[PDB]
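For reference, the structure discussed in these notes is given below.
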Amino acid sequence: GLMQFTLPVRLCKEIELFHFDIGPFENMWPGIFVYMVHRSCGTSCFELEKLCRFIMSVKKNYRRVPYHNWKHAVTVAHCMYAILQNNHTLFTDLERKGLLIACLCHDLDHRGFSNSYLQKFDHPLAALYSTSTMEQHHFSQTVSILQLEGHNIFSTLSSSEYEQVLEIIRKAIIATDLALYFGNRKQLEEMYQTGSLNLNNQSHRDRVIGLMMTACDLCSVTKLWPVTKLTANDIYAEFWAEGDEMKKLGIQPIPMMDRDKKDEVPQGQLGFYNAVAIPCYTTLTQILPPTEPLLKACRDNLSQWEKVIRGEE
Ligand SMILES: Cc1ccc(C)c(C(=O)Nc2ccn3cc(-c4ccccc4)nc3n2)n1
Ligand SMILES: [Mg+2]
Ligand SMILES: [Zn+2]
């Protein structure tokens, strides 16, 4: 009960910032997560022996892939920690509990391949789940580990509270399907502009949590340029391996996934910032103004990509 986690002074300070990097020491991430749960939620939210066993089991069921790995899981969880700690009064006790657990679990057992490739490969997960194929799998792994003996971190919640939090974690994980972002944001953009957005409307909260989940998932674009620049190598490492497997199926992949089309990368990142990243963080700041730093960081990186095309680096 009185066993607090404490971080060294550079981390303790930098961890409150949106652009914080969790660093290259794998073994510190579990303690980084727990620190955040305690400060974001409270020291009572979870049983420390249960939480740690949950965490190390989640770690185990992430794979050794270049991008969609254990570091991505903790990085997305930290972005959600920054958002919750800059919006102290807007979210309930269950939402703060569920969303940090949702984020850590969002990409559980990812192979480094898009829904599209599973479909075209005719993977068994595609037959079992026709849309949001990987995200329905990710949630299935989360329920699986939650049920493993000694892992039920929600064991003090009532029957109905436990269902609410699992429903928060489900919607949360499905929302990380980028194919569902476009319409979710457009709907929020209207609701804000026509001024009909209402945070007490449960269908409205679900949407806003969905956008938070996209925001946190894409948070590589919201870091300082050297972290953004280097993370992009891992993202493209996966994309090119997927293209290789598309070619192996007898299908030219899109240029984004064709490693013979590296020259177009800078332009492709512009497309993405302009089409996905800026619209995401614009709309999120409109709804949650204290998340303006993500928008600012995103625009800075956009400018850095323009500079790359211009041959200034
Ligand atoms: C930093 C980050 C985080 C998350 C995602 C999902 C992406 C992402 O989607 N990036 C993208 C999108 C579309 N792209 C298209 C291209 C292209 C390349 C070479 C020739 C033609 C076209 N690259 C792309 N990269 N990028
Ligand atoms: Mg995902
Ligand atoms: Zn993710």
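In order, the residues displayed for chain A correspond to 724-1036 in Swiss-Prot numbering, which applies throughout.
Quick check of the header: X-ray crystallography, 2.5 Å.
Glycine is treated like the rest: Cβ placed from N, Cα and C.
Features reported for this protein in Swiss-Prot:
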type     : residues               : note
ACT_SITE : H791                   : active site, proton donor
BINDING  : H791, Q992             : 3',5'-cyclic GMP binding site
BINDING  : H795, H829, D830, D940 : divalent metal cation 1 binding site
BINDING  : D830                   : divalent metal cation 2 binding site
MUTAGEN  : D830 to N              : Reduces activity 1000-fold
MUTAGEN  : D830 to A              : Loss of activity and of zinc binding
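Ligand 3 lies under 6 Å from the Cβ of the following recorded positions, listed in sequence order from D830, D940, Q992: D830, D940. Neighbour count (other Cβ atoms within 10 Å of the Cβ, all protein chains): 24 for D830 (mutagenesis position). Selection of the recorded positions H795, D830, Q992 by a Cβ distance under 6 Å from ligand 2 yields, in sequence order, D830. Separation of the C-alpha atoms of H829 (divalent metal cation 1 binding site) and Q992 (3',5'-cyclic GMP binding site): 24 Å, rounded to the nearest whole number.
Neighbours of the divalent metal cation 1 site: apart from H795, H829, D830, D940, residues of the same chain with C-beta atoms within 8 angstroms of the site's C-beta centroid are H791, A796, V799, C826, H833, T899. Most Cβ neighbours within 10 Å among the recorded positions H791, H795, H829: this distinction goes to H829. Under 8 Å, Cβ to Cβ, and six or more positions away along its own chain, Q992 (3',5'-cyclic GMP binding site) finds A955, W1028. For the pair formed by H795 (divalent metal cation 1 binding site) and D830 (mutagenesis position), distance between Cα atoms is given as 8 Å, rounded to the nearest Å. Neighbour list (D940 (divalent metal cation 1 binding site), Cβ cut-off 8 Å, at least 6 residues apart, same chain): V799, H829, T899, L901. The residue listed as 'active site, proton donor' and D830 (mutagenesis position) are 7 Å apart (CA-CA, integer value).
The DSSP secondary structure for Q992 (3',5'-cyclic GMP binding site) is helix. Under the DSSP three-state reduction, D830 (mutagenesis position) is assigned to coil, being neither helix nor strand.
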